[PDB]
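*Asks:* Quick one: the structure is below, questions incoming.
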Amino acid sequence: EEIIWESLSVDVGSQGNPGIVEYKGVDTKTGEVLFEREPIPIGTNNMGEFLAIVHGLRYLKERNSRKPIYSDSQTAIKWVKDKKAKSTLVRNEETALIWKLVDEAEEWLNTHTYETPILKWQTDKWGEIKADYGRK
RNA sequence: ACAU
DNA sequence: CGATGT
Ligand SMILES: [K+]
Ligand SMILES: [Mn+2]
Ligand SMILES: [Mn+2]
Ligand SMILES: [Mn+2]
Ligand SMILES: [Mn+2]
Ligand SMILES: [Mn+2]
């Protein structure tokens, strides 16, 4: 209903899906870019959305921030709640890196705690999430 | 049918 | 038009 401006917004960007994947996190109130992941040669949109949320959790935890996180990805929000990224991407030599990062992100979720609310950014009501890459 |  | 997901 109401945007919680005191929050962190995250999003994936890609070149192809599957394709080159990156993500970033921004201050929802200002749009200041707070973190950016170096592009990963092959991944899916949903793996990147997932990595973005988990990086957000780790970012906020390290700084002792109780801000919520916004993501526009129903899939990734669920994967984080489940602590399991049910990606269909083949595991091969090409996808080894993204799968390592995903597996490690899951491992982090299974060994740490957080109270960070993970909230759905309501794109249909509010427009693109502020971390969007402006490519669509 | 909804979310990317 | 193609793909990733619940
Ligand atoms: K969107
Ligand atoms: Mn997104
Ligand atoms: Mn795993
Ligand atoms: Mn986007
Ligand atoms: Mn367009
Ligand atoms: Mn489009």
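The residues of chain A that appear here are 61-196 by Swiss-Prot count, in order.
For all residues, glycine too, the Cβ spot is worked out from N, Cα and C.
Per Swiss-Prot, Mg(2+) 1 binding site is recorded for A:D71, A:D192, and the stated evidence type is experimental evidence. According to Swiss-Prot, the feature Mg(2+) 2 binding site maps to A:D71, A:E109, A:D132, an assignment based on experimental evidence. According to Swiss-Prot, the experimentally introduced change A:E109 to Q is described as follows: Loss of activity. Swiss-Prot lists A:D132 to N among its mutagenesis entries, and the accompanying note reads: Loss of activity. According to Swiss-Prot, the mutagenesis experiment A:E188 to A carries the annotation: Strongly reduces activity. Quoting Swiss-Prot on the mutagenesis of A:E188 to Q: No effect. Swiss-Prot gives this note for the published mutagenesis A:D192 to N: Strongly reduced activity with manganese. Loss of activity with magnesium.
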*Asks:* Just going by other Cβ atoms within 10 Å, which of the mutagenesis positions A:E109, A:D132, A:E188, A:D192 has the emptiest spot?
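*Replies:* It is A:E188 that, of the mutagenesis positions A:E109, A:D132, A:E188, A:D192, has the fewest other Cβ atoms within 10 Å.
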*Asks:* When you rank A:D71, A:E109, A:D132 by Cα distance to A:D192 (mutagenesis position), which of the recorded positions ends up on top as the closest?
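*Replies:* Given the candidates A:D71, A:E109, A:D132, the nearest one is A:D71.
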*Asks:* Rank aside, I only need the closest one: which of the recorded positions A:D71, A:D132, A:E188 has its C-alpha nearest to that of A:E109 (mutagenesis position)?
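*Replies:* Out of the listed candidates, the nearest Cα belongs to A:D71.
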*Asks:* Excluding A:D71, A:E109, A:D132, which residues of the same chain place their Cβ within 8 Å of the centroid of the Cβ atoms of the recorded Mg(2+) 2 site?
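*Replies:* Close Cβ neighbours, site residues excluded: A:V70, A:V72, A:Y83, A:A112, A:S131, A:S133, A:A136, A:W181, A:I189, A:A191, A:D192.
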*Asks:* Going by DSSP, is A:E109 (mutagenesis position) sitting in a helix, a strand, or coil?
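*Replies:* Assignment for A:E109 (mutagenesis position) reads helix.
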*Asks:* Using DSSP reduced to three states, classify A:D132 (mutagenesis position) as helix, strand or coil.
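*Replies:* The three-state answer is coil.
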